[PDB]
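S.K.: One structure follows; several queries about it will come next.
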Amino acid sequence: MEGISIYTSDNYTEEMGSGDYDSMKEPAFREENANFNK
Amino acid sequence: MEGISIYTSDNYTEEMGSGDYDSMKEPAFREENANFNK
Amino acid sequence: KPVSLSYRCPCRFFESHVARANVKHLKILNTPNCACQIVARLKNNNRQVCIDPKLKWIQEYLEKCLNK
Amino acid sequence: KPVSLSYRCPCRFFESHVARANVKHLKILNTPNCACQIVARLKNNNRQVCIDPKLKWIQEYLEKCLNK
């Protein structure tokens, strides 16, 4: 979370813009055996 | 080191075998503030 | 070479979930106004995809990298 | 071309304590015979170098990437 810094100069050359794949999530730092959703 | 499977065979195309920069290091999870060795 | 248009994310849409068995490798690139932009290349499926850095397998990968 | 059938790690040597001032972004590629392995693509002066993924700035970087 710490906004220390990024790379001094990425200057990112975008390869593509893309358009999503499947489900998304947030870290829970724990295993998950209780529910499945999409 | 735990995981179901890693990237299942990248077949990595060597782009520069590098040449070593300085020293080496190893993490211990527990932070190391004073690390003065080079 | 205007590669960085503005303070925008390289990937307009990100690929969440994805198959970690279908991935080549990851690239962590962080533009100064976006989350930890991780982009991973597909072995054979389409092309290179942008991965959500909040994915459980991404977390695991990051976490286990400290170990391995 | 060298194919990953035999055990070939990109780091013939690896840049440990590489300068972050010189890095644009990191490409993480865990090769079968080797630990977590990162190759960093550098700014205009250098190209790519293979990184010691045991560096404190790498570890911290991984750790913050989990959620930021």
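Using Swiss-Prot numbers, chain D covers 22-89, in order.
For this deposited structure, the header notes the method as solution NMR.
Including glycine, each Cβ sits where the backbone N, Cα and C put it.
Here the residue is the original one, but Swiss-Prot notes a mutagenesis experiment at this spot, D:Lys22 to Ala: Loss of chemotactic activity. According to Swiss-Prot, the mutagenesis experiment D:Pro23 to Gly carries this note: Abolished CXCR4 activation ability, but only slightly impaired binding to the receptor. Among the sequence features in Swiss-Prot, the mutagenesis site D:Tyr28 to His is noted as follows: No significant effect on CXCR4 binding or activation. A mutagenesis experiment is reported in Swiss-Prot for this position, D:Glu36 to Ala, and the note states: No effect on anti-HIV-1 and chemotactic activities. Swiss-Prot lists D:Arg41 to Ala among its mutagenesis entries, and the accompanying note reads: No effect on CXCR4 activation. Under the heading heparin binding site, Swiss-Prot lists D:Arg41, D:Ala42, D:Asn43, D:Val44, D:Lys45, D:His46, D:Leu47, D:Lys48, D:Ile49, D:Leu50, D:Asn51, D:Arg62, D:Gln69, D:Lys85. According to Swiss-Prot, the mutagenesis experiment D:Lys48 to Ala carries the annotation: Impaired CXCR4 activation. One mutagenesis experiment named in Swiss-Prot is D:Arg62 to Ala, and its note says No effect on CXCR4 activation. Annotation of the published mutagenesis D:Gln69 to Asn in Swiss-Prot: Slightly impaired CXCR4 activation and clear resistance to inhibition by heparin; when associated with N-46; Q-48; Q-62 and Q-68; the original residue is retained in the structure shown.
What's the neighbourhood like for these features in this structure?
M.R.: Its Cβ taken as reference, D:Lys22 (mutagenesis position) is surrounded by 5 other Cβ atoms within 10 Å in the chains shown. In this structure, D:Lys22 (mutagenesis position) belongs to neither helix nor strand by DSSP; it is coil.
The Cβ of D:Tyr28 (mutagenesis position) lies under 8 Å from the Cβ of D:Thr52, D:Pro53, D:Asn54, each of these being in the same chain and 6 or more residues away along the sequence. Annotation note: D:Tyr28 (mutagenesis position) sits in a coil segment as assigned by DSSP.
Non-local contacts of D:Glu36 (mutagenesis position) by the CB criterion (under 8 A, 6+ apart in sequence, same chain) comprise D:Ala61, D:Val70, D:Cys71, D:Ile72, D:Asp73.
Taking the Cβ of D:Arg41 (mutagenesis position) as reference, residues of its chain lying under 8 Å away and at least six apart in sequence are, in sequence order, D:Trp78.
Around the Cβ of D:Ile49 (heparin binding site), a 10 Å sphere holds 23 further Cβ atoms from the protein chains shown.
The DSSP secondary structure for D:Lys48 (mutagenesis position) is strand. The number of other CB atoms found within 10 A of the CB of D:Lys48 (mutagenesis position), across every protein chain shown, is 24.
In three-state terms derived from DSSP, D:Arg62 (mutagenesis position) belongs to an extended strand segment. Here the Cβ of D:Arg62 (mutagenesis position) has 19 other Cβ atoms within 10 Å, regardless of which shown protein chain they belong to.
Following the DSSP three-state reduction, the secondary structure of D:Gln69 (mutagenesis position) is strand. Cβ-based neighbour count (10 Å, all protein chains) for D:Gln69 (mutagenesis position) stands at 19.
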S.K.: Relative to the Cβ of D:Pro23 (mutagenesis position), which residues of the same chain, six or more apart in sequence, are found under 8 Å away?
M.R.: D:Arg29
S.K.: Cα-Cα, whole number of Å: D:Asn51 (heparin binding site) versus D:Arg62 (mutagenesis position)?
M.R.: 16
S.K.: My list of recorded positions is D:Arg41, D:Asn43, D:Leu47, D:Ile49, D:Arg62; which of them have a Cβ under 8 Å from any chain B Cβ, in sequence order?
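M.R.: The answer is none, since no candidate qualifies.
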